[PDB]
Amino acid sequence: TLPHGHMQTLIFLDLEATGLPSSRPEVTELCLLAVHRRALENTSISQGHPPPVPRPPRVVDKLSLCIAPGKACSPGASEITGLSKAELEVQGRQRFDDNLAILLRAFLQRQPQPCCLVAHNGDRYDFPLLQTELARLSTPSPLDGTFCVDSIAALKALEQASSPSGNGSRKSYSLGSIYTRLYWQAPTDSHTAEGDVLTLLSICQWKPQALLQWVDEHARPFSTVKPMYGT
DNA sequence: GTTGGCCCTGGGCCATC
Ligand SMILES: [Mg+2]
Ligand SMILES: [Mg+2]
């Protein structure tokens, strides 16, 4: 049974940032793609080998923002994301501030509840980092009433259900690895927030109903997510 | 990941930017 009822909204989420967790990173870009449960329930499965990449539902809400970090990106981070602190400031990007939190709140309020965030390795990166970024602000966390799941665990379950191999053979569950296994194509616009969100949506549309059920079964409160680091 | 949070039977696995 379900610990928090049926999720009515799935918000696929990705961030770009200044580096990996040990660097105490800051968000440089974020993308939200909100899809209603019904749009997933009515997603048509293809049984092709490989199946074609599914198209996103007609009805979606999308938000994509570039964000000026308080610290510089690592050379690696810059090279893969195509972003830098200097260039973001040049183009007048504002920081992760109260106005952004208010922006996120209004966007989230337009989505039916309960709502569940979906992010690849979200449990170990995206969710803790958002918790940290939002905790810095006086604006109450816009995500405090929302739930969240990690799509890695989701896809491990779904792929292992599909017949072998592996059959106990280990494989990568990186975003790109999954996408390529499922669709035999390289993902496009890699390590851009919107690009990776669309990639995430695609692998989540591989088995729409099975994913929805898994999400409903494993959704936990975002309020329970430990911040990546502290002030 | 160059880390570090997991799972395992002092180490191996492996993903986010
Ligand atoms: Mg990501
Ligand atoms: Mg990304």
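All residue numbers given for chain A refer to Swiss-Prot; the residues shown span 5-235 in order.
Quick check of the header: X-ray crystallography, 2.0 Å.
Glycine too: its Cβ is placed from the backbone N, Cα and C atoms.
Residues annotated as active site, proton donor/acceptor in Swiss-Prot: A:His195. Within the same chain, residues at least six positions away from A:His195 (mutagenesis position) with a Cβ under 8 Å of its Cβ are A:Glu20, A:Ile84, A:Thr85, A:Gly86.
For A:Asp18 (Mg(2+) 2 binding site), other Cβ atoms within 10 Å of its Cβ number 27. Taken from Swiss-Prot, the feature Mg(2+) 2 binding site covers A:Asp18, and the record attributes it to experimental evidence.
Here Swiss-Prot flags A:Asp18, A:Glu20, A:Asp200 as Mg(2+) 1 binding site, drawing on experimental evidence.
DSSP gives A:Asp200 (mutagenesis position) a helix state. Long-range Cβ proximity for A:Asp200 (mutagenesis position), meaning a same-chain Cβ under 8 A and a gap of 6 or more residues, is found for A:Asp18, A:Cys35, A:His124, A:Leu179, A:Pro191, A:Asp193, A:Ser194. The substrate binding site annotation in Swiss-Prot covers A:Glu20, A:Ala21, A:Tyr129, A:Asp200.
Recorded in Swiss-Prot as a mutagenesis result, A:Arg114 to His carries the remark: Reduces activity. Loss of endogenous retroelement metabolization. Secondary structure from DSSP puts A:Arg114 (mutagenesis position) in coil. Taking the Cβ of A:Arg114 (mutagenesis position) as reference, residues of its chain lying under 8 Å away and at least six apart in sequence are, in sequence order, A:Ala38, A:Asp65.
The DSSP secondary structure for A:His124 (mutagenesis position) is coil. Under its mutagenesis entries, Swiss-Prot includes A:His124 to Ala with the note: Strongly reduces activity.
For the recorded site, A:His195 (mutagenesis position), the DSSP three-state label reads coil. Per Swiss-Prot, mutagenesis A:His195 to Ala is noted as: Loss of activity. Loss of endogenous retroelement metabolization.
Where Swiss-Prot documents A:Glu198 to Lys as a mutagenesis experiment, the accompanying text is: Impaired ability to associate with CGAS-DNA droplets. A sphere of 10 angstroms centred on the C-beta of A:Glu198 (mutagenesis position) encloses 17 other C-beta atoms.
For A:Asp200 to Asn, Swiss-Prot lists a mutagenesis experiment annotated as follows: Reduces activity. Loss of endogenous retroelement metabolization.
Non-local contacts of A:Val201 (mutagenesis position) by the CB criterion (under 8 A, 6+ apart in sequence, same chain) comprise A:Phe16, A:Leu17, A:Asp18, A:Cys35, A:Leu36, A:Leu37. Quoted from Swiss-Prot, the note attached to the mutagenesis of A:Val201 to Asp states: Reduces activity. Loss of endogenous retroelement metabolization.
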- Item | A:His124 (mutagenesis position), number of other Cβ atoms within 10 Å | 26
- Message: On the three-state reduction of DSSP, what should I expect for A:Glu20 (Mg(2+) 1 binding site)?
- Response: strand
- Annotated recorded positions A:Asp18, A:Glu20, A:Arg114, A:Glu198, filtered by Cβ under 6 Å to ligand 1: A:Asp18
- Task: Of A:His124, A:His195, A:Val201, the mutagenesis positions listed, which put a C-beta under 6 Å from ligand 2? Please answer none if none do.
- Result: A:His195
- Out of these binding-site residues, A:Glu20, A:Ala21, A:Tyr129, which one has the fewest other C-beta atoms within 10 Å of its own C-beta? A:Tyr129
- Recorded substrate binding residues, A:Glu20, A:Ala21, A:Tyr129, A:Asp200 - maximal Cα separation rounded to whole Å: 14
